[PDB]
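The structure under discussion appears below in the form of structure tokens.
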Amino acid sequence: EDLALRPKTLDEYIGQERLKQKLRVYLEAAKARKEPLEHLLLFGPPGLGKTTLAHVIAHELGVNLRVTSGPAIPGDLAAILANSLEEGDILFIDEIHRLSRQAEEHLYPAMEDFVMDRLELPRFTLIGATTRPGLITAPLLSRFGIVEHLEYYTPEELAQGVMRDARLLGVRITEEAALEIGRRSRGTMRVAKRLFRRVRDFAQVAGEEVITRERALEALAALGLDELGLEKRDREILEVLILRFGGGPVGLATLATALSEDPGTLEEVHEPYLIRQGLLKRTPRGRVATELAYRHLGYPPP
Amino acid sequence: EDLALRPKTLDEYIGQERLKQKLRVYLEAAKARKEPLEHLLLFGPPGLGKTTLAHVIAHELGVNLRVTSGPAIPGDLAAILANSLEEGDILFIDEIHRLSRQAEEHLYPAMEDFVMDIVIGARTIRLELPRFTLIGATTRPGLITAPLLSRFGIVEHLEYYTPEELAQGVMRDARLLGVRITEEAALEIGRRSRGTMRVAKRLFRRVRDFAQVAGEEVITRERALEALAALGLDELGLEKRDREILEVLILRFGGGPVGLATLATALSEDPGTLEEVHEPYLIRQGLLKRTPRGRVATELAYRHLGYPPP
Amino acid sequence: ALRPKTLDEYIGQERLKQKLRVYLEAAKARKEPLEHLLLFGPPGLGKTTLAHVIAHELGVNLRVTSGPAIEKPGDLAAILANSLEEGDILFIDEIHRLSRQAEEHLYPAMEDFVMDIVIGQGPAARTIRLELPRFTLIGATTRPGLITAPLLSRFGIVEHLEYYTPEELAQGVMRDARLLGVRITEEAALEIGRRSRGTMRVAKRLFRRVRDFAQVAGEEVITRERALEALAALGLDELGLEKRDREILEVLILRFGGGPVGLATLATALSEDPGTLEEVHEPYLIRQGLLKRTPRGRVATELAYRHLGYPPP
Amino acid sequence: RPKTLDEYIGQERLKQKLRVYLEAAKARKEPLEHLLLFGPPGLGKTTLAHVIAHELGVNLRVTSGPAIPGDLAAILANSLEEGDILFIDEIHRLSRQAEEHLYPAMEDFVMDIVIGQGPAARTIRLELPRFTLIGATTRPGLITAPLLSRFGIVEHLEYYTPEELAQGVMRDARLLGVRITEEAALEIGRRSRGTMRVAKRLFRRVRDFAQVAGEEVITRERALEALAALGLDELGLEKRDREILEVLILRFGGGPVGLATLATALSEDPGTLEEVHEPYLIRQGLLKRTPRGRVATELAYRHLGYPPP
Amino acid sequence: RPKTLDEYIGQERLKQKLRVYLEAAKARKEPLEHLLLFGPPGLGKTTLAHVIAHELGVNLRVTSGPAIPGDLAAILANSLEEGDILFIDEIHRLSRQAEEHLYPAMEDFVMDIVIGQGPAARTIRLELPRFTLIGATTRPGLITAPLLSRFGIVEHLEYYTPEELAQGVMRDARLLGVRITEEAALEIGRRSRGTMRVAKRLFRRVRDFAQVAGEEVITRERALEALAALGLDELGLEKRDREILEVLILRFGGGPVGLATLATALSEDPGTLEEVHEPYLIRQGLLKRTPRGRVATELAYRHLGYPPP
DNA sequence: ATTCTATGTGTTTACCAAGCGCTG
DNA sequence: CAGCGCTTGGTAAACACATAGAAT
DNA sequence: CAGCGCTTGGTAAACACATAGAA
Ligand SMILES: Nc1ncnc2c1ncn2[C@@H]1O[C@H](COP(=O)(O)OP(=O)(O)OP(O)(O)=S)[C@@H](O)[C@H]1O
Ligand SMILES: Nc1ncnc2c1ncn2[C@@H]1O[C@H](COP(=O)(O)OP(=O)(O)OP(O)(O)=S)[C@@H](O)[C@H]1O
Ligand SMILES: Nc1ncnc2c1ncn2[C@@H]1O[C@H](COP(=O)(O)OP(=O)(O)OP(O)(O)=S)[C@@H](O)[C@H]1O
Ligand SMILES: Nc1ncnc2c1ncn2[C@@H]1O[C@H](COP(=O)(O)OP(=O)(O)OP(O)(O)=S)[C@@H](O)[C@H]1O
Ligand SMILES: Nc1ncnc2c1ncn2[C@@H]1O[C@H](COP(=O)(O)OP(=O)(O)O)[C@@H](O)[C@H]1O
Ligand SMILES: [Mg+2]
Ligand SMILES: [Mg+2]
Ligand SMILES: [Mg+2]
Ligand SMILES: [Mg+2]
Ligand SMILES: [Mg+2]
């Protein structure tokens, strides 16, 4: 029924250790003096645990959470702040970058002092989660007390997440299988959950009841994933670059035409992970395959 | 009658073996747990069977399917999601990339958790949607935002077809239309296609027109070859313009690096037309190379044109 | 000006006419609408007249529309759902000018003959699939590279218009004179066609100017000499070159010896932006064989030497 | 909420023909013709619409006149199946723009929809399923001739009787769990103005009096003292209407008076006197509207126990 | 909430002349010429406006650019007194309609008022008292030449030194009742970016860390440990800016990169990188913006402990 | 209901630089 | 071996198109 | 004394002017 298995306690939250230290310090300090938290902002690549952390913060402060969104919302944002906002409650605006300039101009004046345009608003904390903080206007971006950045997870944390999701769903999986699924993940929790669900479907169709390590490996091979998590399309991109063009500078148009691919999807979907993993370089004369790409595909380095 | 005859079941779908070997597993697993399929994205070059596969998936699941177009639809998408969604029904959007960047933000909270953020009036309220499936087919996945592209549970790529699969498609279309055709004629039409099902159907229709005008009743191999030669297609599907491009490259410029503007002006052709209409298939077949110093004709071009290698 | 009404009156595109005749006959025999057609080529070759001729041959109606005319998808929906009957032909000139949002509304309209529209304007908005009659779309464009690949793959028949031989331009000029009441001879028409650049509209323009010159000269029949004098007055060589192209060739032959000159050096010598010399003057010179592009520079061919009355190398 | 036509209280004359029309429509497997229901306010035309829809076995689309021009297309194209029923309460309040968009959809079942929106864009004609439309207006005058011309069946809602009002009071008492005798409900219905809302309100007030009195059953007499304490006659006039008649008869001799002088005498707003109290003084034969003023009829003299003029 | 010019923290260069202008205007019993305050955002121009108003002894009317065209007329008519100060924060956001209504009120103290609400109607010229208008903006570019020409005094706000930021931190600590030493406040001010809000926020974070540690006094070592736990460098660069510099220098060799490639390498939004992290990397000499991409200067190499190019 | 203004986004265009061959 | 010429590729800066929020 | 002529007075029904509202 539910596949987005969100943890509810900060102890169930897994991977953001250096963020968790500061968050625990701030939350203990705010609870010690019976004072509401400062305004908080979360940003990072998609799928890393912004909304989950907002809900966990709401639970840990022990108050209610009022969830809204930027696309959902100028004259509207002045209503939720007073109509259904209690003292100490948290207002969570997910995807806050989409919020209008006029709507933003009616939000930060109510952030420094809890009054609008007098009407006394109760003590409240604003939590904003977005992928593009650069779209938030400087006046609104300057009244955020805490600004935090979400980092990529290590394979062990991804394995822990896979095991927890398996236990909640009711699937018997081994430590090594979860480690393999986490290793093949792209440092992202959502990718790990998706890969685990695909392996679960493969095992269920095959009739297996326990996902042993070899069963996980064969399921991932059927999915078409390397030891680095590369799909078939990424491997084909690297192979075309190495063979058809000698691995030297190519360019976006030439490489896209050779691969029967759109240049935009080659540049904004497939390339970033190869660049992160060190299998590709964006030389000013074009794209270049690194020695790691040569050795990963079983080719003699130049 | 109809010219876009689509298969209805996964058995009639012809040549996506690698994709089907996993799609069958996913559908069987979804049916076993009595749960709808996780969200799906189909992408690839035009003419390979994305919309047909979406309809086939809808038929296989047994649930209804609602068709939407990406260019058709920011706040509207909330209305379409809320008004006309039933538990298990598949929602299908073609050209999902054409959705504005503001209109996918509304799809963000309704794909991982099935609850929407809407404002009434009062204040903000949360509308809980039924457990549905969204299928999106697009040729440019790089125009879909990263969060939405991450919300998709299953992402698949449509690859090209072998000549035998194109021949099977031609035979199926012929038996559906009411035209008799030989195995070898269908194989020739498939070989002259550019690995695309739409191209194969179009070539078959042109050959049928030629044979019907000529008065022939059964399209044999010889009649098919005559019709294809009348169209002006080689054994690799090259037209006359492609042969002209290769001949001018080999003869006038010596086959070496030339460039785009020079080669286009030597042809009295627009360079954009040359690079976007004729060049990609020549590159795919191996008859042309985009070297850093210009366009170069490969040895395959020399052998195909019947010219001595340099 | 004057439009032919049948495929026999259409002057001089033989391979296209041979390909098109069988398609038209087959469509007529099967009592079915014709496949979608795309006509592309350089301007002035007769795309719109071919569309009208095809519409007359099929015996159906023709609705003419322009690419920039359709600003919004609502206009396209109104045209497709109301103005068109079963088997009618809708002609869009300069398809590549269509906006991509409106260009992508045509994929279902041409493949499935259904159109997806959102109506309701608020919380009551919902999607409808307007059914469409089995119409036919003919599209004319000069820049096929600006048409999206899914759209270009949906055209059943795609054809290219070629330049006219001087004899065909002479036949067109003679037809225009006969339909206009003039008494031009064959040699004058052939000369007017030769000075043309393989285009019909320029041939008609030149014939009309020669007619004006001859009429004010008092002659009742346009002889070859009168046509030559009128064309020289208009400023055209025996190959149709203007004065600017002629002086470009003169400068290249003299100031640089006719050898590899390069684009920048020649442009500076001629005091021209090398974005006008390359795309307005060079293409026709290369077409006529008067100029050659070399990895070292621009080379004037021997035919340019002979045409300009200069000694051979 | 009644469901079948036999559960409806007291529209016997209308129900007799409604049964025939509905049976004939069902036998042909064809949607019923468009229906218009006239009647004074307070008689329950929406309940009759619901009963008709249930009898036909078809869903509803309820909408009032002043609801939102273009929303008519939305409501017609969103949730209308084959033979669906659309009920437009207060159909004389529709705007002229919204009125000149419905009769195409009544005579031909085709609606023109604005598709481009925004600036002056084009429209498309769209086909709708065959449907029946029920209209309910209390002011037939504001219904234009073209709008009235497209309605196949036109019927009138008449005032109830003391017995049907008594049945309604019994139904309400049974729903609320209050014990009431037949004659008490008959008295309550008699003192109502042939309207269901008035009968229910009177029953609730009598219930309050009886409950305060600590009585477990409401009999005839207890209803009588409750209605006497409410200040009501055997005809339904309050103390204010009796005061109006007595002022008209005694102070002015019953002759023509005029709105301003009578209102000044009664210390009441002239509009309040004209639009709240007078309409039931008329319709009972107790008052007249002469061009020279307001006159009291002989029925007013008889009712108040005064000697005739 | 500072009140007088002596209580203001650190605009020594501006205060030295502002005191003279205020004294000269006060001695003449005449309001001072309209003043325009330039400066980067976050430096506190509204506090200086309040201080100026208090020193002149007149009332202040706070207004912003997008306040509501006719609201300017109201604020100029009703709430202006002889010598009153009208402060318009964010004055380059003022609409052109309100733009071509304020310059007659600055050069002649007369304004036209629309009297016929509704249709076009007519206007009447009205006389205003002699007042001073104080404008504040961060972007001088959007100030048109006619608007800039009518300001008698134009002055610039500049970034504070670490010592002035330390004084502000001490004032905030005293207001909040937290004991902090001289050197700790100096370190907090040094690790800020010449802005008061940054210093206050850093002080609050150090306060949270010290309170969790259960320390009654924030000394120097506690401040240094807290600011190290925040990933702050001696220049105030966070971990993300140092990572940007490291990626630019190591992965790309420091040469031109471009926004898209660098953002892809950092897994960041290009607009986020350009508008939130780059501006302080510049202005410190650690980054350059070439037409061929972004380049790391020698200061970046020296700062990160890397060998020079 | 139309007009106008803004902002955010998709698409195109104009430098600028680097590299390979010829050169004389 | 030191200009001259052509050819590719990427980076930033313009356009042009929409929506939405505005007043009239 | 029984029409004819005038003079007053009140009652209801029209106008005409505003606002507000809505797209
Ligand atoms: N520490 C964690 N433990 C368990 N699950 C986690 C954790 N962090 C993230 N997730 C999972 O990450 C998934 C998606 O991330 P969310 O927390 O829902 O929001 P988000 O990741 O910010 O969204 P996007 O699409 O990446 S912008 C959820 O299904 C969570 O279960
Ligand atoms: N596997 C298949 N079996 C049978 N017919 C097929 C198959 N794949 C494609 N076709 C036919 O090919 C034609 C075009 O295929 P589509 O799926 O409509 O195009 P597409 O894949 O959606 O690409 P576009 O233009 O980007 S939407 C239709 O007539 C289909 O019936
Ligand atoms: N004949 C009836 N039988 C049963 N319940 C009725 C009847 N008439 C009205 N009601 C009740 O009246 C309520 C609905 O209001 P109605 O009085 O039906 O509206 P209406 O008849 O249109 O009155 P007006 O004049 O239009 S406000 C419901 O509780 C019905 O049960
Ligand atoms: N120099 C200063 N001396 C004392 N308090 C100051 C000073 N600068 C700012 N403040 C405090 O800052 C608060 C007012 O906000 P400011 O920071 O002054 O707004 P601002 O000066 O306009 O900065 P920005 O860039 O416009 S957001 C009050 O609490 C003031 O006490
Ligand atoms: N084959 C032909 N026979 C006769 N006239 C022609 C022929 N081709 C072109 N023309 C004439 O030349 C002109 C070309 O313009 P038109 O065909 O309208 O647009 P385009 O510039 O796209 O060709 C027309 O006026 C037409 O009369
Ligand atoms: Mg986002
Ligand atoms: Mg598509
Ligand atoms: Mg054209
Ligand atoms: Mg009513
Ligand atoms: Mg500001």
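The numbering of chain C matches Swiss-Prot: 5-317, in order.
For this deposited structure, the header notes the method as electron microscopy, 3.2 Å.
Every residue gets a Cβ built from N, Cα and C, even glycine.
Following the DSSP three-state reduction, the secondary structure of C:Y168 (ATP binding site) is coil. In sequence order, C:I15, C:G16, C:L49, C:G176, C:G197, C:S200, C:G202, C:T203, C:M204, C:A207 are the residues of the chain that are 6 or more apart from C:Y168 (ATP binding site) and have a CB within less than 8 Å of its CB. The annotation ATP binding site is assigned in Swiss-Prot to C:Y14, C:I15, C:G48, C:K51, C:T52, C:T53, C:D97, C:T146, C:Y168, C:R205.
As annotated by Swiss-Prot, Mg(2+) binding site applies to C:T52. Long-range C-beta contacts of C:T52 (ATP binding site), restricted to its own chain and to partners at least six residues apart, with a cutoff below 8 Å, comprise C:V68, C:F95, C:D97, C:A144. The DSSP secondary structure for C:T52 (ATP binding site) is helix.
C:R302 (DNA binding site) carries a strand DSSP state (E or B). The DNA binding site annotation in Swiss-Prot covers C:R297, C:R302 and is backed by sequence analysis.
The C-beta environment of C:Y309 (mutagenesis position), restricted to residues of the same chain at least 6 apart in sequence and closer than 8 Å, consists of C:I257, C:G262, C:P315, C:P316, C:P317. Classification of C:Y309 (mutagenesis position) by DSSP places it within a helix. Among the mutagenesis experiments that Swiss-Prot reports, C:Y309 to R is described with the note: Suitable for crystallization.
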Sparsest Cβ environment (other Cβ within 10 Å) among binding-site residues C:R297, C:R302 belongs to C:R297
Cβ-Cβ distance under 8 Å, sequence separation of 6 or more, same chain as C:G48 (ATP binding site); the residues meeting this, in order, are C:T203, C:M204, C:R205, C:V206
Long-range Cβ list for C:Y14 (ATP binding site), cut-off under 8 Å, min separation 6+ in sequence, same chain only, gives C:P8, C:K21, C:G50, C:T53, C:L54, C:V57
Cβ atoms other than its own within 10 Å of the Cβ of C:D97 (ATP binding site), all chains, total 20
Hits for chain B proximity (Cβ under 8 Å) within recorded positions C:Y14, C:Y168, C:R297, C:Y309 read C:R297
For C:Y14 (ATP binding site), the three-state DSSP class is coil
